[PDB]
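All remarks here apply to the structure that follows.
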Amino acid sequence: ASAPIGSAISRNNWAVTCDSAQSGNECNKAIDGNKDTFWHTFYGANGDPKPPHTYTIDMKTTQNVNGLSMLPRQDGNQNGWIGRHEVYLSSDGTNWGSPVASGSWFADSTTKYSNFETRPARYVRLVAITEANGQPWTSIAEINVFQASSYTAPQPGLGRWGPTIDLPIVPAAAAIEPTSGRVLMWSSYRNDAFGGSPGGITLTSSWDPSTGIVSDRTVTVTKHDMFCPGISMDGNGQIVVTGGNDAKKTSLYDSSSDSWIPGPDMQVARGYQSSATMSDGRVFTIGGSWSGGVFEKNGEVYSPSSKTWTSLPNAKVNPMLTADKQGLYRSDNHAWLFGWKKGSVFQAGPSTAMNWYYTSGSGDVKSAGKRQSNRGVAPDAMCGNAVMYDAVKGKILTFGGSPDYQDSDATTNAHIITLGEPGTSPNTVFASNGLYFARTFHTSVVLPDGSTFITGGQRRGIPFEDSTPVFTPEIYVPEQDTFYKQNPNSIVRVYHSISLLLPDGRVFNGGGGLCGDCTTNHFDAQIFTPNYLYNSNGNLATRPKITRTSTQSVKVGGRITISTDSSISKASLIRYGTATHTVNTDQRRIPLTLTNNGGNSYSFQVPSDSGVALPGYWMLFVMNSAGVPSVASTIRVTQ
Ligand SMILES: [Cu+2]
Ligand code: NA
């Protein structure tokens, strides 16, 4: 199940309008209180008019609306189940604006919801764009609208949340398809659950930001239930998905061909391990006792060229284990890995102990010291996040998490780690005064300007429970060493949530749940628009445009020339992300130094070290003096 974020609005005084209604299937059956009766558009003898179909409610008065529920027909018949839809709100009945929510609902008879930020409205409209099975009708047994306790206008200058993207699944794993710009999401063998999988199948769903279309596909060709995996974008731009529900499998997603290819089986079965792309395009993984057994799981490395997994038994997992109370089942999970120079992999945590992993010969591990600051040694921070926001300067910000995976209080601890050469102990300091809010299961992304956006989580980690939610996101501004609260959202984002940076510079945040019958499944995502996209008036700022790119494929150390439509002050390269269970080993930012060629023509060199400029796809953003970023250009970085 799912749940709405508000309380049902009394349907007494309401007045409803339908585009069509078959007699016996009146518009009003949708608001009778009887689940046996439903509104149904014309059929048979009244003809079969195709969607869009629309349901408009006049609440007579103004309510602080935050959601809607749609119970489909409960009579065993599927006809009229709503697929694609859009939700609109109006104070007047004529001016509807942009949808506050849109997306697709799964094809079943369960109640479906639309949760969105609170907005005063007297009118609500639900547009059924499609029918779950591609037929013409639209049927609704019951429709409800929910209201918030109160309404507080977002504060100016602090970003904005919305709209809501409704999905058929809980997106507990997601990636950006670099060639298409779509967000690829997956759940498990089911849309809302992972427990009890026969393995071998995964439900995926894609959202296209340009069209707003949500497309779904069941992947069986790799014979892998991809829930709880390792995820990396290799040196070729293929997304490598490892283990999880099918503990030894590897599935490869090729963005180019929009397809899934079986990969080689790993040497060791794992679930919940992290994997990290290396300076040579190879993928290194270690740990993962969620599945495949609980024992010491040492490193192994994937070669995309030979398509083999090779064990690195001397890259030992032992030094990175946390002191988790549940033991090894959790202590080797979600390592904070970063591919670095010369085939090295840095492990920044969650264990207090940081380590250098080496991939030559049969592997090696060397101590990189303890995460600590003038305030003391940092405790284990399972599900804390770690972001490389300046790969050139080896800067990684770490924050949040808790000593144990669950039933433990989250911390506000935040640190800056500065990496040097593999093998050396990196410098670590405390980040400002730590987070404004202790959180675990939160997610984050590095933004075009080098700031880190952090959102969601709870103060005490209780998987599948929406308790102690943190609704106020924070942004860390490295130049200032200061954290800033942003406008809060209304949907709890705790365990199984995700965040990705979109090519347009906005953040996609969604998921949470995946517990079958629980009521904490969140079949949606929201978009957070950072204040760098608005001008002073609260309107969207005008964005610099990248008119020309000399090339879209460059070797490390290579130069790129661009022309813009306006003078640019800054530019950054952001590697495309992948995300699940707080882990994102693929995102990273490289600040670029620009050569002004005169005439709004500029060049920059990509760093010559492939451990900095990890191969794969990257997003190129340019910023005007105002700080407003362009939409990204996609550049492939090869060694
Ligand atoms: Cu999980
Ligand atoms: Na009804």
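For chain A, we keep the numbers from Swiss-Prot: what you see runs 42-680, in order.
The header says X-ray crystallography, 1.9 Å.
Placed from the backbone N, Cα and C atoms, the Cβ positions cover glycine too.
Remark: secondary structure over the domain 'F5/8 type C' (42-189) totals 8 helix, 67 strand, 73 coil, with classes taken from DSSP. The domain 'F5/8 type C' annotation in Swiss-Prot covers 42-189 and is backed by sequence analysis.
A 10 Å cutoff on Cβ-Cβ distances gives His537 (Cu cation binding site) a total of 27 other Cβ atoms nearby, all chains included. Annotation comment: Swiss-Prot describes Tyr313, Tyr536, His537, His622 as Cu cation binding site.
Swiss-Prot documents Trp331 to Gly as a published mutagenesis change and attaches the note Reduces substrate affinity 20-fold and catalytic activity more than 6000-fold. Around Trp331 (mutagenesis position), the C-beta neighbours below 8 angstroms that are at least 6 residues distant in the chain are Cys269, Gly285, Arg311, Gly312, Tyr313, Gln314, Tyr370, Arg371, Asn374.
In Swiss-Prot, the entry for mutagenesis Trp331 to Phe states: Reduces catalytic efficiency 50-fold and substrate affinity 36-fold. The structure shown retains the original residue.
Record note (Swiss-Prot), mutagenesis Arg371 to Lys: Reduces catalytic efficiency 45-fold and substrate affinity 8.7-fold for D-galactose, but improves catalytic efficiency 8-fold towards D-fructose. The unchanged residue is displayed. A helical conformation is recorded for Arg371 (mutagenesis position) in the three-state DSSP classification.
Swiss-Prot gives this note for the published mutagenesis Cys424 to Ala: Reduces catalytic efficiency 1.5- to 2-fold towards D-galactose and 1-methyl-alpha-D-galactopyranoside. Here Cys424 (mutagenesis position) comes close to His375, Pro391, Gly441, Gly442, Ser443, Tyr446, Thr481, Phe482, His483, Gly502, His622, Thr623: these same-chain residues lie at least six apart in sequence, with C-beta atoms under 8 angstroms from its C-beta.
In Swiss-Prot, the entry for mutagenesis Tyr477 to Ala states: No effect. Improves catalytic efficiency 2- to 3-fold towards D-galactose and 1-methyl-alpha-D-galactopyranoside; when associated with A-535. Improves catalytic activity 4.7-fold towards D-galactose, but only 1.8-fold towards 1-methyl-alpha-D-galactopyranoside; when associated with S-424. The structure shown retains the original residue. Sequence-distant contacts (6 or more apart, same chain, Cβ under 8 Å) of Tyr477 (mutagenesis position) comprise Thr453, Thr513, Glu515, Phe524, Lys526. Secondary structure at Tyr477 (mutagenesis position), taken from DSSP and collapsed to helix, strand or coil, is coil.
Annotation source Swiss-Prot lists active site, proton acceptor at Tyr536, citing experimental evidence. Around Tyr536 (Cu cation binding site), the same-chain residues six or more apart in sequence whose CB sits under 8 Å from its CB are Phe482, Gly502, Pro504, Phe505, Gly553, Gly554, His622, listed in sequence order.
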| said: Using the CB centroid of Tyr313, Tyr536, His537, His622 as the Cu cation site centre, which other residues of the same chain sit with their CB within 8 A? | reply: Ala213, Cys269, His375, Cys424, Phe482, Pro504, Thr621, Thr623
| message | At a 10 Å cut-off from the C-beta of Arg371 (mutagenesis position), count the other C-beta atoms across all protein chains. | response | 21
| task | Using all protein chains in view, find how many other C-beta atoms are within 10 Å of the C-beta of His622 (Cu cation binding site). | result | 23
| message | With DSSP assignments reduced to helix, strand and coil, which class does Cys424 (mutagenesis position) get? | response | coil
| remark: Using a 10 Å radius on the Cβ of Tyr313 (Cu cation binding site), the other Cβ atoms enclosed count 25
